[PDB]
Every structure is written in C-alpha cells, then in structure tokens.
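Undergrad: There's a structure below that I have some questions on.
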Amino acid sequence: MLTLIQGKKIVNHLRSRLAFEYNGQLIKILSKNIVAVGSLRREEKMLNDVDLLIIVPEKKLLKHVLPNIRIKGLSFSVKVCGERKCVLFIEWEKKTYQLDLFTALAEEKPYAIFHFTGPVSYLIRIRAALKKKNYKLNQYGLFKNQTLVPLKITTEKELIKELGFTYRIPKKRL
Ligand SMILES: Nc1nc2c(ncn2[C@H]2C[C@H](O)[C@@H](COP(=O)(O)OP(=O)(O)OP(=O)(O)O)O2)c(=O)[nH]1
C-alpha cells in the first residue's frame, strides 16, 4: 500500500498536524512524543499500514489522548485493538490509509521500540531464550523469577545489551 516515501511524507505531516483534546483544551501532538514504527524503520520498499508509537512521560496525559483526538484538515476514524493497541484510519487527497497507534509510557520506551524495530520472530526467539534464563520480557518491564524489575535503558542497543543478547539488523531478519 504505502511506500517508503509515502510513509515518510505522511508521517511527517501526521506528526506535525496531530492534536488531541483534553478537558476541552486542545493539545497538539508532534513526533516529539510519537515515533513512526514499521517497515519504514526497517527501510522497506513497500508496507501495508503506518504504525506510530506514542510514548508519554505521564499515564494521565497518555490517557488524555483518548477523550478526543483529531487531525488538522484530515479525514480519520478511531478504532481500538486488543487491550493497549489502537487503530485509526486516515484519508486525504481522495486516498485512504491505515494508521496504527500504540499508547506507551516513557518507561516502556526501549521495549516498545525494540518490539516494532525489526521482526516479531526475533522477539519470540528472545522471549523464549529469556524464559530458559528464568527471565520474562513484558511491555511493562522484565520479570526475574516472577519479580518485576524496571529497565535502566532507553536505547535498543542498551536494551539488548541489558537483556544479555546481541543486536542484529532487522533488514536481514533476526
Ligand atoms: N502488525 C502488528 N504489529 C505489531 C503488533 N504487535 C506488535 N507489533 C510488531 C509486529 C511487527 O514485527 C512490528 C511492525 O508492526 P506495525 O504494526 O508497525 O506494522 P508494519 O508497518 O511494521 O507492518 P505492515 O507494513 O503495517 O503490515 O510490530 C501487532 O499486533 N500487529
């Protein structure tokens, strides 16, 4: 559906034109809080939908995006996915596209990004490996023998290094 260029230009527009309403007050939202994730990050020729990870330093402000969310001069629709995932649709220039958005906290920054960074297969492999190491990775933190422990990283590299693994390129899978 979307191409590398399309994704780049639409995301750029999307991020600089996003605004949500909280308590009747309009709060504009840029890429400062939202990071484009998908094949776009993997540097792919063509992808289906553009996904956007919205990382907020406050649980409140994060949930404040839900009451009202809009775009400047654009056609959209609001859908939900699972328990923490969200799905939106956007149309412009007589064209229609799919926009997936996930709500995450500033602490769930490295984890979320690592997840959308390359292929799910790699993640599953890591999750299974940690399971053998008696560790459990989750969107909220790392579980050491049922004991939840927070993260001391912010980078994917730092995350893999902290987890005890190596970082490979998603472009060539795993
Ligand atoms: N597609 C999708 N992605 C999710 C989900 N949960 C985590 N992710 C992971 C799976 C993929 O490895 C990675 C990329 O997800 P995206 O939703 O951003 O879409 P992307 O553009 O990468 O794939 P696409 O071109 O939209 O089909 O994110 C999910 O339930 N569905």
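Looking at the header, which is where the method is noted, we find solution NMR.
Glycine is no exception: its Cβ is also placed from the backbone N, Cα and C atoms.
In case it helps, Swiss-Prot gives these features for our protein:
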| type | residues | note |
| --- | --- | --- |
| BINDING | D49, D51, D100 | Mg(2+) binding site |
| MUTAGEN | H115 to F | Slower dG:dGTP misincorporation |
| MUTAGEN | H115 to D | 18x decreased dG:dGTP misincorporation |
| MUTAGEN | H115 to E | 36x decreased dG:dGTP misincorporation |
| MUTAGEN | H115 to A | Complete loss of MgdGTP binding and dG:dGTP ternary complex formation but not dG:dCTP ternary complex formation |
| MUTAGEN | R125 to A | Loss of DNA binding affinity. Decreased dG:dGTP misincorporation |
| MUTAGEN | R127 to A | Slower dG:dGTP misincorporation |
| MUTAGEN | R168 to A | Loss of DNA binding affinity. Decreased dGTP misincorporation |
Undergrad: Going by DSSP, give the three-state secondary structure for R168 (mutagenesis position).
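TA: In three-state terms, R168 (mutagenesis position) counts as coil.
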Undergrad: Which recorded positions from the list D100, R125, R127, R168 come close to ligand 1, meaning a Cβ under 6 Å from one of its atoms?
TA: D100
Undergrad: CA-CA, which of the binding-site residues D49, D51, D100 lies nearest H115 (mutagenesis position)?
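TA: Closest recorded candidate to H115 (mutagenesis position) by Cα: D51.
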Undergrad: Other than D49, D51, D100, which residues of the same chain sit close to Mg(2+)? List them in sequence order, counting a residue when its Cβ is within 8 Å of the Cβ centroid of the site.
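TA: Output for this site, in sequence order: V37, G38, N48, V50, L52, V87, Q98, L99, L101.
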Undergrad: For the C-alpha pair, I'd like the distance in angstrom between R168 (mutagenesis position) and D100 (Mg(2+) binding site), rounded off.
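TA: Given the Cα positions, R168 (mutagenesis position) is 25 Å from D100 (Mg(2+) binding site).
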Undergrad: Got a sec? Which of these mutagenesis positions, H115, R125, has the most Cβ atoms within 10 Å?
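TA: Result for the most crowded candidate: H115.
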